[PDB]
Structures are given as structure tokens and as C-alpha cells.
Amino acid sequence: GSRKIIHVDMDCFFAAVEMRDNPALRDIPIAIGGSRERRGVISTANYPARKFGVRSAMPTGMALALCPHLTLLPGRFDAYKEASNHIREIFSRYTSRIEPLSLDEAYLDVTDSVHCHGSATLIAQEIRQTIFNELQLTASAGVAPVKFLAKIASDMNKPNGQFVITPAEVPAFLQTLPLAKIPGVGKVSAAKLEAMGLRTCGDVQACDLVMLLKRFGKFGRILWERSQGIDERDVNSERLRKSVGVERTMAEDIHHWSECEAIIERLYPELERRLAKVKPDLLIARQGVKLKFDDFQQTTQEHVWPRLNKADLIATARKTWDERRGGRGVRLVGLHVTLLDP
DNA sequence: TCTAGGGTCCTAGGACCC
DNA sequence: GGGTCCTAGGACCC
Ligand SMILES: Cc1cn([C@H]2C[C@H](O)[C@@H](COP(=O)(O)NP(=O)(O)OP(=O)(O)O)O2)c(=O)[nH]c1=O
Ligand SMILES: [Mg+2]
Ligand SMILES: [Mg+2]
């Protein structure tokens, strides 16, 4: 009943692709992110950049203060998508039990594989190899009896390495495991738990499930379970995108409806183009808009609607602008579509 | 330094049903 | 009053 789960995760993904395609970027600090002037943030950075403290989700201003000679790149998403498609094709050779989580990551359930004598360690190392062949990119991997441990493990020995967690090692691994390493536990949750002296899975083990459930709910049950090493989430393989969105943050806050409208006129064709790729008839379940104000409060207004329609998006936007702006400047305008049910 | 843009899942009240 | 829809918002991941 104990499974064999692999998590595969490409190293410095976007940056890695950019270094392969331009070796002159190999030993200098580079990052993919928007410019400071455009209120950008770092999508990611190579190891030379990370040495300076540059991290994903860091505002570009801070990144440059930390690393003045940082070479900043706009991003080339078709290339990254090519790499992704390729590595998913590689995954398909060993199993059909594959759950992509993003361009550069995936779960594989190799519990019932005949490859590599059923050795998950060898399957994984062999998948890291041939990804380096064929693509000239490096991957890292985690091997564990369940999903979340495989995910934690893939991070343990990067870059270009893997880490294995056997059932026997699980209790010792968990006792020290800080709750923040658990996928789904972010800064807010971790801070809230750490307030009440809970730092590790060891602490949650000695904790009451009913207080945990009354306080956090479904999430609390999940925390308890993962703290016991319990994670029965199966690898899916049949997951479908549920929504499509296009938003933009402007270099300067806007204060006039005409500006918002102009933005939307530019946003719509991009949304139509991306929706058309999977939905040529543009039929949808809902559509709506998003505004984020200078106080960083964000509002969305969405409604049932049968087909992507620009005029309705503009009217909805105008109602939102007039009713919710409250004299504030607007830093972001967005359009959104909820895909049909099936 | 000054805070993206791509998304998923969960919560919560009211509508609606039964 | 529970189940499920609707809409709005937040936490989290990549
Ligand atoms: C975390 C993060 C990632 N990305 C992009 C760039 C990453 O290359 C790519 C993969 O995410 P990641 O695996 O979390 N970070 P990484 O792959 O670049 O570096 P590594 O996995 O730690 O080696 O997704 C963002 O655009 N914004 C982000 O906040
Ligand atoms: Mg990665
Ligand atoms: Mg990743």
C-alpha cells in the first residue's frame, strides 16, 4: 500500500534556459523580471545572482540594490514552454501517472513501474539524466512514499541532485521538519502557528486535532495529517485549466477612466488570443475584471456570461471604477475568464 | 528596495431549493 | 437547516 512518488523540478528554470541559449550569461548574475521603472519583480535568478541575495518575488529595485551589475532579462516563454513539453514527454516514457504542477515541475507515481527494476531512485536519476541529455538543462528530484515529502525532497539536494526519503526515515525526518517547509503552509500560516509555539511537525504530533480543526478547519486537518506523514493525495494526470487571466501593472498609478479603458483595449486582444487557443468559439462560464488600488487593495467583479465579450468587460470595469475606486489611484487593471465546467 | 503575472483551492454570506 | 450555486477575497504556489 506504500507508493513510490517522484517529484521532478528543473533548476533555476527560466535562467537555466537563458544560459543554455546564451553561454555568455553563464557566470554573471542574471535574472528574469521586469525593470525597476516598470515596478517589476524578479521571476527568477541564476546562482551568481542568488549569491547576492536576489530571489524570486523580490522587487527589482531591491534586487539591483543588492546586485548592481545584475543583467536583467524580459523572459522568453515559448522557449520555457518548449522545455516543459519536452520534459513531460520524457516523463511519459516511464509512466502515464503524471501530474504537472507548473512548466518546470511534476509528480510521477511509479509505484507500479517495471522500469529500472522498480527502483524509484534509479528511475529518478535516469529521468534527471536524459533531461540533461536532449535538453542540456539540469533537474533535481525527490523520492518519497507521498507527494509532499517528494516535493520537500526535490528541494533538499539541488542543483543537479536528488534526495530519497524512505518510510523508515519518515518519523525522524518529520520530528525536526519546520511546518513552513510543508507545501501549502506560507508565511501567514507559519507565523500564526509559530505564535502558539508550533515550529515543527513534531509539535503538531503532540497537538490536539479538535482545537486544530476548530481553529484552522480543513487546513488544520491537513496540517495534522502531513505532520503524521499522512498524504493520500493521488497523482491525478487528468487536470484541466479552469480559468484564463491577463493583467497589467502600470509604471504609474492612473486616475482617469479613459486610461483604464485604454488599458483594457490593449488587454482584450491578448485575452481573446489566449482563450481562442483552447476555446476557438470563445464560449465561457463567467467573465470579469480586476482593479488594484494604490493601497494595494484589490477588487474583482465577475459574472455569469456565455462568451468572451469586450464591451461587457469594459462596462463592468466602468462600474467597478466608479463604485469601488473611492478616489484612489489605480496601479493594476485585469481581465479574467472562468472556463466552462467539464 | 517596494512590491509581477500566471494560476488553484478554500472560505463566507445570501439565494435557492427541499 | 444542509447542499450547492453565486460572487468576492485571501493564502499559496510557480
Ligand atoms: C517562485 C517563482 C518562480 N517563477 C518562475 C521562474 C522559475 O524559474 C520557475 C520555476 O519555479 P521554481 O522551481 O520555484 N524556482 P526555480 O526553478 O527558478 O529555481 P530552483 O527550482 O530553486 O532551482 O517559475 C516566477 O516567475 N515567480 C516566482 O515567484
Ligand atoms: Mg525549479
Ligand atoms: Mg518549479
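Residue numbers in this text run from 1 along the chain shown.
Recorded method for this deposit: X-ray crystallography, 2.2 Å.
A Cβ is built for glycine as well, from the same backbone N, Cα and C atoms used for every other residue.
Listed in Swiss-Prot for this protein:
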type: ACT_SITE; residues: A:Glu105; note: active site
type: BINDING; residues: A:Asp9, A:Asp104; note: Mg(2+) binding site
type: MUTAGEN; residues: A:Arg50 to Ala or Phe (Swiss-Prot position 49); note: Loss of function
type: MUTAGEN; residues: A:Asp104 to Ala or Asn (Swiss-Prot position 103); note: Loss of function
type: VARIANT; residues: A:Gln125 to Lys (Swiss-Prot position 124); note: In strain: ECOR 35D
type: VARIANT; residues: A:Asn133 to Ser (Swiss-Prot position 132); note: In strain: ECOR 34B1 and ECOR 37UG
type: VARIANT; residues: A:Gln136 to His (Swiss-Prot position 135); note: In strain: ECOR 70B1
type: VARIANT; residues: A:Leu177 to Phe (Swiss-Prot position 176); note: In strain: ECOR 37UG
type: VARIANT; residues: A:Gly202 to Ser (Swiss-Prot position 201); note: In strain: ECOR 59B2
type: VARIANT; residues: A:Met211 to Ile (Swiss-Prot position 210); note: In strain: ECOR 37UG, ECOR 45B1, ECOR 51B2, ECOR 52B2, ECOR 58B1 and ECOR 70B1
type: VARIANT; residues: A:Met211 to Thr (Swiss-Prot position 210); note: In strain: ECOR 35D, ECOR 46D, ECOR 49D, ECOR 50D, ECOR 57B2, ECOR 59B2, ECOR 60B2 and ECOR 62B2
type: VARIANT; residues: A:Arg226 to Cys (Swiss-Prot position 225); note: In strain: ECOR 59B2 and ECOR 60B2
type: VARIANT; residues: A:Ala311 to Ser (Swiss-Prot position 310); note: In strain: ECOR 57B2, ECOR 59B2, ECOR 60B2 and ECOR 62B2
type: VARIANT; residues: A:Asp322 to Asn (Swiss-Prot position 321); note: In strain: ECOR 35D
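Listed variant positions: A:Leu177, A:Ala311. The one with the lowest count of other Cβ atoms within 10 Å of its Cβ is A:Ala311.
The recorded positions in question are A:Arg50, A:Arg226, and the one with the fewest Cβ neighbours inside 10 Å is A:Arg50.
Counting every protein chain shown, the number of other Cβ atoms lying within 10 Å of the Cβ of A:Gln136 (variant position) is 13.
Cα spacing between A:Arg50 (mutagenesis position) and A:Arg226 (variant position): 30 Å, rounded to the nearest whole number.
Of all Cβ atoms in the protein chains displayed, 9 besides its own lie within 10 Å of the Cβ of A:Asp322 (variant position). Of the listed recorded positions, namely A:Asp104, A:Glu105, the sparsest Cβ surroundings within 10 Å are found at A:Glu105. Taking CA atoms as the reference points, A:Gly202 (variant position) and A:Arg226 (variant position) are 11 Å apart. Neighbours of A:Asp9 (Mg(2+) binding site), defined as other CB atoms within 10 A of its CB across all chains, total 22. Of A:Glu105, A:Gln125, A:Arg226, all annotated as recorded positions, the residue with the shortest Cα distance to A:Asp322 (variant position) is A:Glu105.
Residue pair A:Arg226 (variant position) / A:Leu177 (variant position) shows a Cα separation of 11 Å.
Here A:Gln125 (variant position) comes close to A:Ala141, A:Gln162: these same-chain residues lie at least six apart in sequence, with C-beta atoms under 8 angstroms from its C-beta.
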